[PDB]
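Step one of this worksheet: look at the structure below.
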Number of protein chains: 2
Amino acid sequence: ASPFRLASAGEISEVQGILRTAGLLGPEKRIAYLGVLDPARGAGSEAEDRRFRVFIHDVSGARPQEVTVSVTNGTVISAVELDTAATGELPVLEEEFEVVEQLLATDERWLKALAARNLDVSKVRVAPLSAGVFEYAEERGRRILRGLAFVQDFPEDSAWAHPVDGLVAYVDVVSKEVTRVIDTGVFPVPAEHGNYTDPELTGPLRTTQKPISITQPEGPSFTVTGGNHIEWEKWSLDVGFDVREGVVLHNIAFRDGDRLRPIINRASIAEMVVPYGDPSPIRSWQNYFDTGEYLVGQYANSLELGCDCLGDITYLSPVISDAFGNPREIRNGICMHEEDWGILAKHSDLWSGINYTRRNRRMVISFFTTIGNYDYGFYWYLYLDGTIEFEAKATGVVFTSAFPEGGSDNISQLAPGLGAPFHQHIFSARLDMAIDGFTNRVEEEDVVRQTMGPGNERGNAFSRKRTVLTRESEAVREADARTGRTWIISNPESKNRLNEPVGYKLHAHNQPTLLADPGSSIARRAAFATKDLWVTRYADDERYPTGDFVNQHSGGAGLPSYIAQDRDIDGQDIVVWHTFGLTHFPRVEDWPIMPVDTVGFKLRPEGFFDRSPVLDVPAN
Amino acid sequence: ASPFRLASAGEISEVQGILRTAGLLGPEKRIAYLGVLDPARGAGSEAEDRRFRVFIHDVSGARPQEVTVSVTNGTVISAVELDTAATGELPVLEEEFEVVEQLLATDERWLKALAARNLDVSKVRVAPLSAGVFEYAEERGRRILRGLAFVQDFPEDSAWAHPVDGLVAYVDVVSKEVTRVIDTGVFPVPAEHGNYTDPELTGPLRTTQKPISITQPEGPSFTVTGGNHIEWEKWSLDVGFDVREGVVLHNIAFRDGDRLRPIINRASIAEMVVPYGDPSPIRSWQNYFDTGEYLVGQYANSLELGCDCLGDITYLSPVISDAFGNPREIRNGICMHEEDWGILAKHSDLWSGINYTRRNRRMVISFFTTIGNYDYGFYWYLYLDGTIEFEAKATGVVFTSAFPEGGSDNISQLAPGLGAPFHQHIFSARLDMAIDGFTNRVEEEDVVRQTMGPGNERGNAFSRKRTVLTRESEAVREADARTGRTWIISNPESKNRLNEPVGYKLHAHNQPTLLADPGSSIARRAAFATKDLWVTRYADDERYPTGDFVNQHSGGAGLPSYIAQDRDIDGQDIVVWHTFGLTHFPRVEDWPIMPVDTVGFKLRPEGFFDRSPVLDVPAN
Ligand SMILES: [Cu+2]
Ligand SMILES: [Cu+2]
Ligand SMILES: [Cu+2]
Ligand SMILES: [Cu+2]
Ligand code: NA
Ligand code: NA
């Protein structure tokens, strides 16, 4: 009967029922976002109140609404009109992407542009992209999409191989008009196809790969009860799914003796942004917030057996709402399995004559998403030794442009005439901490070099220091790889047997953060991305590092507004936001389809246990 | 008939035969080191000359000798007496480790020390450690070992749980005398056992782990011919074994079309050092060069099936020499297998309606070694997409001391009274490059942030720069994680179809380098470890970054002496030396036996191919 259970189809149809009965979901209305709300803090001796949050867009053009519904009581808790010029446009609706190409086809400016390049409009695809906020005043309070053109020579052709550069169009998707068509000049269309299943380009496929067979004859070592509650090798959690964040982990905890010891209350990727570094006016506005503007959860792939996920796989098929409030199942959307992970520990002792080896493994929870040309895999891992890890795998087809004759400082060449603008992929993991409970504290730990002198006469000593982050005004931190900077989340009220606060250490990869100029528009909308680590005091309305409506919203929101409250985080209910990302100067090897690249982070115990927690792992 | 084949037992017994016949291996002589020499450059139309290098120690105390033998011709090429006070002591002999405890047992100073602490000498193990070079003048030209005491309460007890602090002894292992016994005061002996197979400490073992079965019903996709020549998924290499470096990879190359394209001519871990950061006079001298002083190859474990190595495993059993020149097989010393590696590439395209997924895998070549309390796994990986990776896995039992009452800035507490001095594990990978051949060049690539202004009006642009390292005086480089610094090795004379030099990019982990004071003795003996990347002009006598004899040798050797020649490295036969390491503030979870921690690096293609090299991978 768990309150962290996944949303069922019945609950979604019931939300729809409640909204209709209340006059809130007539035939002009559309769900832009629907998701279950996490139980409120405390909520112990108190039975549940399953609530759902909904953003309801109006196609006629009236003000949209934010609505909370209790499916427990069958009621609307609250409903309020939003002012989207102040607080930001709602997520882009799936039904509005189609509109961009359709409308552009009958627009004279668009056709004149296509005709100057000798292009047939029936062969010209348009990627409909999130618009952000810049110098266009007729855009504030409006839902705009920006269209970039790509030629498809035939229905099975990869249009990404044939970008139409020097051309961008802006479209208003509510009033259904083309607001602008910008043509900076004709660029030649890159001529080679990039059809990665065509034999002319692949050559004869390899016959040298012999099968690797991964099975579990007694089935998997984890259990799933209540739909989504996992127990595995002392670990305990609930796997949730939200249409925005995708897979969310709740109540991550570790069974130490007879004690269930919390570690992380909620773990999500709460934003991901892909800023482009090409100063071309055709692309200098390109910033996909895939989580915030698109809702990456809703484009989660169906994951096929012995192919996306290998081994003994347990699937979850999370349910979401479509634009009318009918439930939609995402079949096999979440993969769950365990894999071998080499050696856990090994020592061969001369003096005892005892030889000891133990195998490691990890629990994997994963989903995959597709937006346009981009494809991302999101993987959480739990290891036997208490380590928690996240990894993002980026693949898909790189976003293209023309390659300027004379070269470029901001674009690489993939094929003759074909460019790939430089860009980053930056993630924010929101980690609502609960190291042995909610009373937590972050310290920043740096290695300390010591001078040869009195007390260190051989000049070999080195040390470490820890600086407590006491208030949110001191809790916006940058990496220092050179001094091995990490951050320890500990519980000052829960000590280990050696009388030291229990903790977990966050190990970042220390990749570059947001490169854009600090005065730029993306540095303001994505302020989280300019720093590696932020710590806030928990509040229930502080969910996203960019705020609740990213679509076409400037600064004034998210992390920088949260931390300004300068609240006490020294032995309180806190939340860690770790920025981490890939910086991509695309290479020839990324074309015509990109091999996986990865980025992530991990947390390892740090005096959390009283000794190794894997002493009781058996041989074999 | 390959000249990169592993040494056979017949060849080693033949080296012994040649040395005896020449009067160089009488009954007072001992092999401290024996290894096959790599073929000389050129060596194409010229048939082979299998040569072996040998260091021959004399137990009576005469000068040791360096000898090169040709087993082809059955001759001594050269033999020369060494002056070990000038050029450094030979590697420690396995037979000399035993001597330390034996001699100390009858030494009055040692027993007086043991008697003050109420300790029975029959229960006191002594770790015999490499001595380095410090303020002791009677040590230069002498082979000294330093002994630290650990109590074993019974024959199957882990003595590491009971360090005897405040006590160190120095011993001369040729003349068989105790030169010094230093007692700084009695420290209590840590009382808890750390027996990780004892049920009282483990508790009942888990029964929750269900088997994971990894098989290959058609066998593995790689072939091994000529003992050690591997072909796998376009890759080609020879797996070598040296008693010092362990597993060495020769002729790493990639089959692109009908062309065999070299990448790395030779890849090894050419040094590894573990500097201790505790200023105690009992430990401030502790610096194990496991590769240089001990020869980690000679302590390679026998790796057992379905346990150290899982799956379809092909073993190699490399042969080495014992102290008398008899061959010794290391049975199942090298594991070779292939493993699944998740998704290689995936895109689901709306416009084409084509959905595409491909699985990745990697070839693994690995060995494991044990020195005293330390156990290390050394793993090379080749991926389908042309990426090459190394990873070191550290485990074993942490080196202990007493934990000072009043705490320590240089030691953590693992159990009541038990300390673990802070230390680092630092590796040097020597990569003799051959990117499409021997004419290579290194550039350092940093991300470039750009100011918002003319030509970048939205403030979104970013770029990259590359700086060619033209001479060895400019080729000692440090990491800059913040600017995403990497190093590209390219061939200026071999261009891809887009007319850019082919290359591979080295991606470091950017962990801290040597923390010791730059004026310290370890900063001088291990000068390589103070910088992330060094590039030298290839020479055949420049093998180790510390020089040919590390045992008790000061500066004046290795990398800093190599680079001073200031040779041209811009489009020449070059060698990259990448320093990378772990900095360890030991945690409670590392006791009583440490879970694996890892560190490494990788190289990925960078315009090496004309497009993705995995286009011809089949579905499934
Ligand atoms: Cu085409
Ligand atoms: Cu990218
Ligand atoms: Cu004991
Ligand atoms: Cu260590
Ligand atoms: Na919290
Ligand atoms: Na070279």
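Chain B is numbered as in Swiss-Prot, which gives 9-628 for the residues shown.
Every residue gets a Cβ built from N, Cα and C, even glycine.
Here is what Swiss-Prot records for this protein:
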{"type": "ACT_SITE", "residues": "B:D298", "note": "active site, proton acceptor"}
{"type": "ACT_SITE", "residues": "B:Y382", "note": "active site, schiff-base intermediate with substrate"}
{"type": "BINDING", "residues": "B:296-307, B:379-384", "note": "substrate binding site"}
{"type": "BINDING", "residues": "B:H431, B:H433, B:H592", "note": "Cu cation binding site"}
{"type": "MUTAGEN", "residues": "B:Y382 to F", "note": "Loss of activity"}
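Taking the features listed in Swiss-Prot, we show where each one sits on the structure.
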| residue | record | DSSP class |
| --- | --- | --- |
| B:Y296 | substrate binding site | strand |
| B:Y302 | substrate binding site | helix |
| B:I379 | substrate binding site | strand |
| B:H431 | Cu cation binding site | strand |
| B:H592 | Cu cation binding site | strand |
Provide, as an integer number of angstrom, the distance between the C-alpha atoms of B:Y296 (substrate binding site) and B:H433 (Cu cation binding site).
10
Of B:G305, B:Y382, B:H592, which recorded positions come close to ligand 4, meaning Cβ under 6 Å from one of its atoms?
B:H592
Spatially speaking, which of the recorded positions B:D298, B:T299, B:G305, B:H431, B:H592 is closest to B:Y382 (mutagenesis position)? Use C-alpha to C-alpha, please.
B:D298
Please report the distance from the Cα of B:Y302 (substrate binding site) to the Cα of B:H433 (Cu cation binding site), rounded to the nearest angstrom.
15
B:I379 (substrate binding site): which of the recorded positions B:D298, B:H431, B:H433, B:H592 is the nearest Cα neighbour?
B:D298
Excluding B:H431, B:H433, B:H592 themselves, which residues in that chain have a Cβ inside 8 Å of the centre of the Cβ atoms defining the Cu cation site?
B:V282, B:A402, B:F430, B:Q432, B:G589, B:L590, B:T591
Where B:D298 (active site, proton acceptor) and B:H592 (Cu cation binding site) are concerned, what is their Cα separation in Å, rounded?
17
Rounded to the nearest Å, what's the C-alpha distance separating B:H433 (Cu cation binding site) and B:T299 (substrate binding site)? Just drop the number here, would you?
12
Number of other Cβ atoms within 10 Å of the Cβ of B:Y296 (substrate binding site) across all protein chains:
22
Which residues does B:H431 (Cu cation binding site) neighbour through Cβ under 8 Å, counting only same-chain ones at least six apart?
B:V282, B:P283, B:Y284, B:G285, B:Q294, B:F407, B:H592
CB contacts for B:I379 (substrate binding site) [other CB atoms within 10 A, all chains]:
20
Please give me the CB contact count at 10 A for B:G305 (substrate binding site), counting all chains in the structure.
24
